[PDB]
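Please read the structure below before turning to the comments.
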Amino acid sequence: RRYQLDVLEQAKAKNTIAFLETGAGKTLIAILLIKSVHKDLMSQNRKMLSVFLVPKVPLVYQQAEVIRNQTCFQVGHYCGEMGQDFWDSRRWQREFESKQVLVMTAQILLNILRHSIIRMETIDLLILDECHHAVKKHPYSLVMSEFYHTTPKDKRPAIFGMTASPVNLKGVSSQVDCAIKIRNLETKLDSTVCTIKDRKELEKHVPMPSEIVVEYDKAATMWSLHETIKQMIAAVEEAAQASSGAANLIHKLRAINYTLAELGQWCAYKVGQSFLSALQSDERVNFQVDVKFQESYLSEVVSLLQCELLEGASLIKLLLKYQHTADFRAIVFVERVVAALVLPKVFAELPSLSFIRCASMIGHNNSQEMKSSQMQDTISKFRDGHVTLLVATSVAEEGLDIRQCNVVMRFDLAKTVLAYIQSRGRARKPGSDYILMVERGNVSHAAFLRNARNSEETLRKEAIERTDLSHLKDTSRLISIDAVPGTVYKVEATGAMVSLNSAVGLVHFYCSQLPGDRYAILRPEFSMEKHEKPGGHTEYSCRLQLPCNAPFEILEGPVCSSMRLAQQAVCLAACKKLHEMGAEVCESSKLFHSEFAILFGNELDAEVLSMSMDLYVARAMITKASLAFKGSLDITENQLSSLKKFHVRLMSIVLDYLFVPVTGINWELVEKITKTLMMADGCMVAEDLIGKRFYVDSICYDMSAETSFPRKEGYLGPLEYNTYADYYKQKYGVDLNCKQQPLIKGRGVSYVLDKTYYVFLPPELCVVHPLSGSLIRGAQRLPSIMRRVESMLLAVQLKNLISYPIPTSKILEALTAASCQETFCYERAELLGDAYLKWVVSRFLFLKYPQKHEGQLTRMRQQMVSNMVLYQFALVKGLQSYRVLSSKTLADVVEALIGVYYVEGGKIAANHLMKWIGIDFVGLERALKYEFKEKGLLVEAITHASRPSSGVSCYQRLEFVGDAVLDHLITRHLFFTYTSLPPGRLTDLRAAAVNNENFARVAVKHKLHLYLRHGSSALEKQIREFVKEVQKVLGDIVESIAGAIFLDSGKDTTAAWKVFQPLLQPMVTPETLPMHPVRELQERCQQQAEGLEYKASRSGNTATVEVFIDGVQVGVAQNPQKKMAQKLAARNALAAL
RNA sequence: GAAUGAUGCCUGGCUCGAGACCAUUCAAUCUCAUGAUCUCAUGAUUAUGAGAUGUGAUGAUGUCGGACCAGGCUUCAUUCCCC
């Protein structure tokens, strides 16, 4: 109607406070105005960004309904209550595209006010409710404190709020006139009030039900001696207090008192029955024993009283007049929720009319209630008509769409009569009447009804515009507006309050450090001391205790007059501290055992060249050597050009810088082969090659071409070619001119001697291809030598290193890829380089930060041990010059370089290449069988992330460094271990090295769980289990000792290395791998590996698995179902087979 | 010209089993409270939000082996060949 348009004018005009109950859908008109300013292309098109802020999340689901019900212009929502620490950044980055309206609660938006995000998020527009609550304790006031100065482009110029839904500010005697606290709040949020001005724009279609009072209950309440009974049971409770979760049961007693008081004793019997159900659940779940004792105490007292009140077993006729054609919509309003829970039982019980309830969400430790979703389910059931008859009953009572409820029954709710007027607008009145069953007993409800009357008086008073606004000027300052001025003056107050809130939240955040032993550890804590100074100068010593990771924040100070203010001041100390912290070619000849020779401009260096190199074939080894007799021997380059054409002819058509067999060079042979009836001669074919190419070792004259093709096998009857000239005639149509010549014993050059002797060739029927078979040997043996040559020229480039103690003859093996060309791998020096990598990165890292954080510098190490960084060190070298899919083992080759260049000289030259590319006490002492000097680092190692009431330091850093050092040390041993196993088996042994369990096994070789001091007893209980296993944190404190002696040794490994190695060694050669079962099973049944499901049941055995080749056995243990079930199955199988 | 088997190696994806680590989910925990009510007041009582921790499993991802098929190369036996 019209008043919507009027407040459209007033609100689009200026910042606006409206005070109208239901506003005829105030949020509707808010949506309309926001769509108006949206369709308007604003100055900044995203500055609009208006959110209706509520804290009520089922109401947020109503806004899901609403904001998808409207706003073709795009809008968003939250589930809320989610992990959104940095999520909000990309939430902005996506909301600027796709979410003009996003929904969130207040406190999240408060954290968004923190850290000075971009520019107050370009908001400039807002909708808000619960604005009456926006007071000193409330967040919204603290928002408007920093938002009072709407300076930057006026980031928050116009303000729109809703105080209509909660009108119970408290103070009708202080606010009999129209504006008292209203002036105060409208000066707070800087938004102008607009009142309803009249009821002419209301009540035309907004009827208000007449209020009907009742006297005393239709409850019986006819047992007054049970009041004295409950007074004696109150004395029982006083004994329970003098004893001192007892208080919850105490309040349960108070509750059942209220039930028996207000609704008779039969109802309190039903309440005792619900107490039996709740108390049965209490006796079930509760493991605490004093409280379970008092649960049994509850059962005896409640069985006494409730069994009396079963023999003892309101407003009913009110319900009954409304029962004929039951109410389409019914609302009942009471506070005590457990009574509301016990109603439908009684209502099915005596009058046989079904009833339903809506619970509240506040509860503790799996409290039986409707969840928020379950409340929405109940609401949807209420949207169904049958459950609407069942009735709706709650205590939250806000933000639902329930219309035209004929019966209003605020049964004994009078604290928020103004909120009831909310619930009165909730329903349009079709001749409906509100009903107020108040007991005629206890007449202070006369006072409550005149308070209601004064409430409508004050509503009528504010309905007159400015009835106490422009009226009081000085007396308003003597009433409350000098008590409520623009108090924003104190600048350290807002820094102090922000420091309070943020420092407690950051206390929580740094409490989320990494406890490990327990899910939550109380690392920050405090105690309070009344530091009242005689004279009225009360002070408060706030004693502040911190974790070890918090260095310099312990404060025990009578710093401020109030206790919470002293905590605010210690938060100020903390916030300052976290501002700080957190915030003529050389002739050289080749010999082997016309000899060969290379021709290159380069002169081979004697040291760089291997003295002899080896060759390995199926027959035998052949080794070779070279010698530079004539330095700069000169041959004519044109003859070189012709014979080079012949050399590439050898490569190209014969084999299909340059090598030479030298007799004194046999140039004439080179040129001869450059160009290149009858009787046979055996001497010409004593060593030859015959082009179609075959080897000619020897002949046979006894077998001639006229003789038969001997085929010993006669099953299929293969064609025995009666002459070999007839064999040639049958296949190629060829006959020999003189078939009497001997037959060539054939020898095959292609890539048991009887099959070789099978081939027989005719001399003329073959065009010789001219080479001696020994030179055939040499020529086909040339290519591996060329691979050797390219190896030694790479050795020319690389033996020419930056620095090199020894020649890089084994770097030749390091350069070659693992398992490539049958040659050796590089993995010993590789894993050695990896171990040194970890050791030296720990070295330089602690060189950087002895002020480090442990896991943070762990992240920094992992950053340094990122493969791509070492890939870039390779790039700034370029071992490429001696196609990477970005996932390559080239980093491992670099590691090989690192290890081998340690091996060539010292560690130090290896570090040069790195810079070239990259950059109880005596009891546990004798338990380790050792001696110790500085017990401070020992204390540092024994300190645990949990320590009983004491904190000095942490062992996590020492664990880190001893970890890296023993990586180095174990790797150094294992590559001093010259077993030279399969690299798979080398991988197995290094993996067997890395296991915290066997480090804990060393710890119980010294039994340090008896020696460790620790705050947590459940952690010791977990350790005592693991000790009973052997007759987790133990290996960790072992590494802390390792690091501690690394400090003691001045970063030396050898001294404590000597101590650890004998106890280290003798277990390693037995494999005894705990991943026997699944590895050995999936490998022992490659063809048929089948599997049965386990995770259906918890701890226990279920191992009738469908494996076939190994067989099917079941093995028994306490918890084998994770691992060792298949191991016990293999045990029973090998017992079976 | 080739192939067959057996023979080990290596590569791809797929899968199963352990590490690590990321997200989800539901419970829970602990703070932070905020309104109202008595209490001169403290204090007590009642309604309702924020997180963070978080149990389990889920989905991943990154290492590490399995198998599995798909393949490249080679020995040990032959069959066959090429003038």
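One is the number of the first residue shown, and numbering goes on along the chain from there.
Header entry for method reads electron microscopy, 4.9 Å.
Using the three backbone atoms N, Cα and C, a Cβ is placed for every residue, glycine included.
Annotated in Swiss-Prot:
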DOMAIN    A:7-184  domain 'Helicase ATP-binding'
BINDING   A:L20, A:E21, A:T22, A:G23, A:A24, A:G25, A:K26, A:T27  ATP binding site
MUTAGEN   A:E146 to K (Swiss-Prot position 395)  In dcl1-13; early-flowering and decreased number of leaves. Suppresses hyl1 mutant phenotype
MUTAGEN   A:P166 to S (Swiss-Prot position 415)  In sin1-1; impaired reproductive development
MUTAGEN   A:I182 to K (Swiss-Prot position 431)  In sin1-2; impaired reproductive development
DOMAIN    A:314-475  domain 'Helicase C-terminal'
BINDING   A:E959, A:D1036, A:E1039  Mg(2+) binding site
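Comparing A:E21 (ATP binding site) with A:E146 (mutagenesis position), their Cα atoms are 30 Å apart once rounded.
Other than the site residues A:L20, A:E21, A:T22, A:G23, A:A24, A:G25, A:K26, A:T27, same-chain residues with C-beta atoms no more than 8 angstroms from the centre of those residues' C-beta atoms, the ATP site, are A:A18, A:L28, A:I29, A:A164.
Here the binding-site residues are A:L20, A:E21, A:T22, A:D1036, A:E1039, and the one with the most other Cβ atoms within 10 Å of its Cβ is A:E1039. Nearest in space to A:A24 (ATP binding site), taking C-alpha to C-alpha distance over the recorded positions A:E146, A:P166, A:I182, A:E959, is A:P166.
Other residues of the same chain near the Mg(2+) site, with their Cβ within 8 Å of the Cβ centroid of A:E959, A:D1036, A:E1039, are A:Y955, A:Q956, A:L958, A:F960, A:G962, A:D963, A:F999, A:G1035, A:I1037, A:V1038, A:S1040, A:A1042, A:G1043. For the recorded positions A:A24, A:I182, counting C-beta atoms within 10 A of each C-beta gives the highest total at A:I182. In this structure the alpha carbons, written CA, of A:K26 (ATP binding site) and A:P166 (mutagenesis position) are 14 Å apart.
Among the recorded positions listed (A:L20, A:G23, A:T27, A:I182), A:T27 has its Cα nearest to the Cα of A:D1036 (Mg(2+) binding site). The recorded positions in question are A:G23, A:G25, A:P166, and the one with the fewest Cβ neighbours inside 10 Å is A:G25. Of the deposited chain, 17 residues are missing between A:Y751 and A:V752, and the straight-line Cα distance between those two residues is 17 Å. Each residue contributes its Cα atom, and for A:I182 (mutagenesis position) and A:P166 (mutagenesis position) these two points are 13 Å apart. If you take the C-beta of A:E959 (Mg(2+) binding site) and look for same-chain residues 6 or more apart in sequence within under 8 angstroms, you find A:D1036, A:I1037, A:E1039, A:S1040, A:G1043. For the recorded positions A:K26, A:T27, A:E146, the ranking by surrounding Cβ atoms (within 10 Å, all protein chains) places A:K26 first.
For the segment bounded by A:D656 and A:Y657, where 15 residues are absent from the model, the Cα separation is 18 Å. Spanning 32 unmodelled residues, the gap from A:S244 to A:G245 amounts to 10 Å when taken between Cα atoms.
Under DSSP, A:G25 (ATP binding site) is assigned to coil, being neither helix nor strand in the three-state scheme. For the 54-residue gap in the deposited structure, the Cα of A:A583 and the Cα of A:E584 are 72 Å apart, rounded to a whole number. Cα of A:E146 (mutagenesis position) to Cα of A:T22 (ATP binding site): a distance of 31 Å.
Gap check: 56 residues are unmodelled from A:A313 to A:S314, and the C-alpha separation across it is 13 Å.
In the three-state DSSP classification, A:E959 (Mg(2+) binding site) falls within a helix.
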